[PDB]
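**Q** Take a look at the following structure, please.
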Amino acid sequence: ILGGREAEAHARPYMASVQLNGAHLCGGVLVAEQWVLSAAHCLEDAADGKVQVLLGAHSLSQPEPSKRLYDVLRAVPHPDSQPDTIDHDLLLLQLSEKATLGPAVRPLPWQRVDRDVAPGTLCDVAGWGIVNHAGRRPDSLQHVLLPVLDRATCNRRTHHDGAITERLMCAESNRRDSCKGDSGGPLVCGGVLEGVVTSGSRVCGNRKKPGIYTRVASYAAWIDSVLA
Ligand SMILES: Cn1cc(NC(=O)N2CCC[C@H]2C(=O)Nc2cccc(OC(F)(F)F)c2)c2ccccc21
């Protein structure tokens, strides 16, 4: 997260760190007792690496009573996701058992009504991604509040030049932004999950290249099918 602040520890009990061989790789969001949603590109060339999900965390490194590292029974990328596109960039991770719930670990309600978030709506995105251009990695969860950017602006040639489909949304990226390592994490608006940070390499903090988020409401039936 660029231009953000250290999050209040455990105030986002849905927040997941998706880890590969013990290192933070991507954000994710607990959406059911046994299921974490993230981005499909996260597991590109993950091969047979050990994929785990850390729940209940603030610090990646320090002991906390609510922190638990879960193994993953199933990783389910969206069938239409592809390495060279930003489309359908969702991943569902089935934990090896249902998560132990409490004040620091709780699924987030998620949007099923397929209607756009209004431009200017202030939404929260959190993550353990890089916090500066040097690539400094924070030990603890960071967050930033970002206004939703209208799709027409986001689609201007100067911005993302027609790439933003009805299944995607954008947020402003003027100094405050998601960045490398924040992919897969949640964009939350009014206490409901609306977006998942896409996992394509994108310059961070430049107003001319807004953040892109997959609209969870557009994939409601897919999320349901995988859980079933
Ligand atoms: C906006 N933005 C999104 C990008 N993509 C992206 O993050 N990923 C693609 C799928 C995997 C994930 C990733 O690279 N994770 C990763 C890798 C190494 C360390 C690490 O820990 C960390 F963050 F440094 F603390 C995290 C991305 C990449 C570059 C620039 C902007 C970028």
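By the numbers in Swiss-Prot, the shown part of chain A spans 26-253.
Per deposition record, X-ray crystallography, 1.2 Å.
Cβ from N, Cα, C; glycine included.
Taken from Swiss-Prot, the feature domain 'Peptidase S1' covers 26-253, and the record attributes it to sequence analysis. Here Swiss-Prot flags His66, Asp114, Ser208 as active site, charge relay system, drawing on experimental evidence. For the mutagenesis experiment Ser208 to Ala, the note given by Swiss-Prot reads: Abolished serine endopeptidase activity.
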**Q** What is the separation, in Å, between the Cα atoms of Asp114 (active site, charge relay system) and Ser208 (mutagenesis position)?
**A** 10
**Q** Report the recorded positions (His66, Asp114, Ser208) that meet this criterion: Cβ distance to the nearest atom of ligand 1 under 6 Å. Use sequence order and write none if nothing qualifies.
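**A** Result: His66, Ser208.
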**Q** About how far apart, in whole Å, are the alpha carbons (Cα) of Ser208 (mutagenesis position) and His66 (active site, charge relay system)?
**A** 9
**Q** Given the recorded positions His66, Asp114, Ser208, which one's Cβ is surrounded by the fewest other Cβ atoms within 10 Å?
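**A** Comparing Cβ neighbour counts within 10 Å for the recorded positions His66, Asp114, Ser208 gives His66.
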**Q** Helix, strand or coil for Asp114 (active site, charge relay system)? Use DSSP.
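**A** The residue in question, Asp114 (active site, charge relay system), is coil (DSSP, three-state).
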**Q** Helix, strand or coil at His66 (active site, charge relay system), per DSSP?
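**A** SS state of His66 (active site, charge relay system) = helix.
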**Q** Where does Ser208 (mutagenesis position) sit in the DSSP three-state scheme?
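**A** Going by the DSSP assignment, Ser208 (mutagenesis position) belongs to neither helix nor strand, so it counts as coil.
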